[PDB]
Amino acid sequence: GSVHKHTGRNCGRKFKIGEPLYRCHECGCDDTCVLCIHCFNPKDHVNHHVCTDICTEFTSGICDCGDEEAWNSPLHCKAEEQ
Ligand SMILES: [Zn+2]
Ligand SMILES: [Zn+2]
Ligand SMILES: [Zn+2]
C-alpha cells in the first residue's frame with residue numbers, strides 16, 4: 001500500500017464519497033470524532049466498540065488523527081507503521 005504520513009501534525013484529510021469514517025466509543029472525545037482509512041489502526045481498538053459511517057453528499061468531514069482534543073488515548077496512526 002502507499003502511504004503519506006502526517007507526522008508532527010493532524011491528518012485533516014477530507015473523506016472521499018464512499019469511504020468509511022471510523023469512530024470509537026472508547027477513544028473518541030465524542031461521536032463527531034472520526035478517523036480515515038489511512039489512519040485507523042485496528043490494533044488501537046481491539047477491545048473497543050467501533051462503528052463506521054459512510055461518506056455521502058450529506059455525511060462528510062475531515063479525519064481527526066493527530067488532533068489531541070479529539071481522543072482520550074494516544075493513537076498510533078496506521079500510516080506511521082511498516
Ligand atoms: Zn486520517
Ligand atoms: Zn493518522
Ligand atoms: Zn478505540
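One is the number of the first residue shown, and numbering goes on along the chain from there.
Backbone N, Cα and C atoms are what each Cβ position is placed from, and that goes for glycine too.
Taken from Swiss-Prot, the feature Zn(2+) 1 binding site applies to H6, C39, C65, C77, supported by experimental evidence. In sequence order, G12, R13, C65, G66, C77, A79 constitute the residues six or more apart from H6 (Zn(2+) 1 binding site) in its chain with CB-CB distances below 8 Å. DSSP assigns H6 (Zn(2+) 1 binding site) to coil in the three-state reduction, placing it in neither a helix nor a strand.
Here Swiss-Prot flags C11, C36, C39, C63 as Zn(2+) 2 binding site. Using a 10 Å Cβ-Cβ cutoff, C39 (Zn(2+) 1 binding site) registers 24 neighbours.
Look at Swiss-Prot and you will find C24, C27, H45, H48 tagged as Zn(2+) 3 binding site, backed by experimental evidence. Around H48 (Zn(2+) 3 binding site), the C-beta neighbours below 8 angstroms that are at least 6 residues distant in the chain are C24, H25, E26, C27.
Within its own chain, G61 (mutagenesis position) has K14, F15, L21, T32, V34 as residues 6 or more apart in sequence whose C-beta sits under 8 angstroms from its own. Under the heading of mutagenesis, Swiss-Prot lists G61 to R or D (Swiss-Prot position 173) and annotates it as follows: Abolished ability to degrade proteins with type-1 N-degrons without affecting ability to degrade proteins with type-2 N-degrons.
DSSP assigns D64 (mutagenesis position) to coil, not to a helix or a strand. One mutagenesis experiment catalogued in Swiss-Prot, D64 to N or E (Swiss-Prot position 176), is accompanied by this note: Abolished ability to degrade proteins with type-1 N-degrons without affecting ability to degrade proteins with type-2 N-degrons.
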_Name them in sequence order: residues not among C24, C27, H45, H48 whose Cβ is within 8 Å of the mean position of the Cβ atoms defining the Zn(2+) 3 site._
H25, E26, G28, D44, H49, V50, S73
*Out of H6, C11, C24, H45, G61, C77, which recorded positions lie by ligand 1, with a C-beta less than 6 Å from some atom of it?*
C11
*Taking the recorded positions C24, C36, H45, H48, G61, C63, which residues show a Cβ-atom distance to ligand 2 below 6 Å?*
none
*What recorded positions in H6, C11, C36, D64, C77 place CB under 6 Å from ligand 3?*
none
